[PDB]
Amino acid sequence: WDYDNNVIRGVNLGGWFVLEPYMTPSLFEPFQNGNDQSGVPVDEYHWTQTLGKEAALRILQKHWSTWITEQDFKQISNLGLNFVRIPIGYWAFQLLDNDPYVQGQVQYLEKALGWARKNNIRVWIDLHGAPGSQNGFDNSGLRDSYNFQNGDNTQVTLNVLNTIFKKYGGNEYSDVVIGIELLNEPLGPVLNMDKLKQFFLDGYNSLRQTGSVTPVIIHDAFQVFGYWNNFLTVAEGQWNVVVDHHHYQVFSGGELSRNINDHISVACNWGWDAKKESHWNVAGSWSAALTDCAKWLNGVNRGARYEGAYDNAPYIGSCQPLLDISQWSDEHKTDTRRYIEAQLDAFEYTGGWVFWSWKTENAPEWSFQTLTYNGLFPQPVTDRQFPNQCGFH
């Protein structure tokens, strides 16, 4: 890959090797008791623990073998995409004592790399969950815990990274793997940033020490634009480094309350600010969502800010009419199309974009397939119904 001259146009293969309740609610809904959600496991940790090892493995084998297949890769290529990001948890490689997780993801990851190769798709492997959790999000595997930097959890994470480095950072996959992402979304504000930098540095050095020339992807840890400009630099002999920025406008009351024009202005500004940074950078996660209405987006047994039901947000509108794309008003379809196009322009202004996610069971704002089939995501992806909203030059 040429990060100077190529543009990434990709999708995340989320919900596959790390369960996220909002993406596959059918796996969590049987634990509901009527309208009571208090007994629903909140994350993959508690889901596997509640089921036990035998049942968890039986259900996950069926999920892993059907959620994404070779057909999906063919469709991704046919839609003009050139890239996938693949989240995987640490537990696919190593279990802590008393971890409830089951293994077997690796066999499917390796199938996926072969499917990528056959369909001319390039890949980042992304370590999405670290022991103890790096952010307390359910997508780390373990919700509401922040112990990545406590005990030996950082050392275990580095050991898991070494395994990934040796298996997928070498000559065997040099034609497919164009990045190994050390850690998805470490929650900067609650972590020690000096220790997080040391971790990134140790991972960078360990990778290069194996003889690998694979790009190292670091997530921005929710820091301001430009924060990482002076870290892992050419002047210090550190090379092939990419910054992964994630971008949404739905996870606070203030962001949700913006009118469509202000949503677009913010999206354009992501492009202008990313252009100023000194590292190659890619928008590795973003979506079409203008609400947080998708069931369990904020977590199992949590409601939506959009309808004033979480995070002390004021009511903006009812979520029920927005849950099905066939009930969307013409205005909401138009707003969505404008928002998507503005983000695409901003992200192609630097390294490119990776939409979250390829598919969901029934959450249309977060499904590349559903948006494409309904004509809301540009196809071909260069098509514009609202050209030049940002005025880049």
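So for chain A, numbering is Swiss-Prot's, and the shown residues are 46-438, in order.
Placement of Cβ uses the backbone N, Cα and C atoms for every residue, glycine included.
Secondary structure at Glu230 (active site, proton donor), taken from DSSP and collapsed to helix, strand or coil, is coil. Every protein chain shown contributes to the tally, and the Cβ of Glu230 (active site, proton donor) ends up with 20 other Cβ atoms within 10 Å. Feature annotation from Swiss-Prot assigns active site, proton donor to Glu230.
What Swiss-Prot lists as substrate binding site is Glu65, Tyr67, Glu230, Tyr293, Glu300, and the listing cites experimental evidence. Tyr293 (substrate binding site) falls outside any helix or strand according to DSSP and counts as coil.
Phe182 (mutagenesis position) falls outside any helix or strand according to DSSP and counts as coil. Residues near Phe182 (mutagenesis position) in space but far in sequence (CB under 8 A, at least 6 apart, same chain), listed by position: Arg188, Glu230, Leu232. For the mutagenesis of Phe182 to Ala, Swiss-Prot gives this note: Decreases catalytic activity. Impairs catalytic activity; when associated with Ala-296. The structure shown keeps the original residue.
Here the residue is the original one, but Swiss-Prot notes a mutagenesis experiment at this spot, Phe267 to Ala: Decreases catalytic activity. Impairs catalytic activity; when associated with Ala-296 or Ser-330. Counting only same-chain residues six or more apart in sequence, the Cβ atoms lying under 8 angstroms from the Cβ of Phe267 (mutagenesis position) belong to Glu230, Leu232, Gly233, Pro234.
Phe296 (mutagenesis position): 13 other CB atoms within 10 A of its CB, across all protein chains. The note that Swiss-Prot attaches to the published mutagenesis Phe296 to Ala is: Impairs catalytic activity; when associated with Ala-182.
Under its mutagenesis annotations, Swiss-Prot gives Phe296 to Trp or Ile the following note: Decreases catalytic activity.
Under the three-state DSSP scheme, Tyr67 (substrate binding site) falls in the coil class. With respect to their backbone Cα atoms, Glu65 (substrate binding site) and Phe296 (mutagenesis position) stand 17 Å from each other. Close to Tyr67 (substrate binding site) in the fold, though at least 6 residues off in sequence, lie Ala339, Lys340, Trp341, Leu342, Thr405, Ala408, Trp411, each with a CB less than 8 Å from its CB.
The highest number of surrounding Cβ atoms within 10 Å, among the binding-site residues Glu65, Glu300, is found at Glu65. As a whole number, the greatest separation of Cα atoms within the substrate-binding residue list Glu65, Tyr67, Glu230, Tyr293, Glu300 is 23 Å. In the three-state DSSP classification, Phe267 (mutagenesis position) falls within coil. Its own atom aside, the Cβ of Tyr293 (substrate binding site) has 14 Cβ atoms within 10 angstroms in the protein chains shown.
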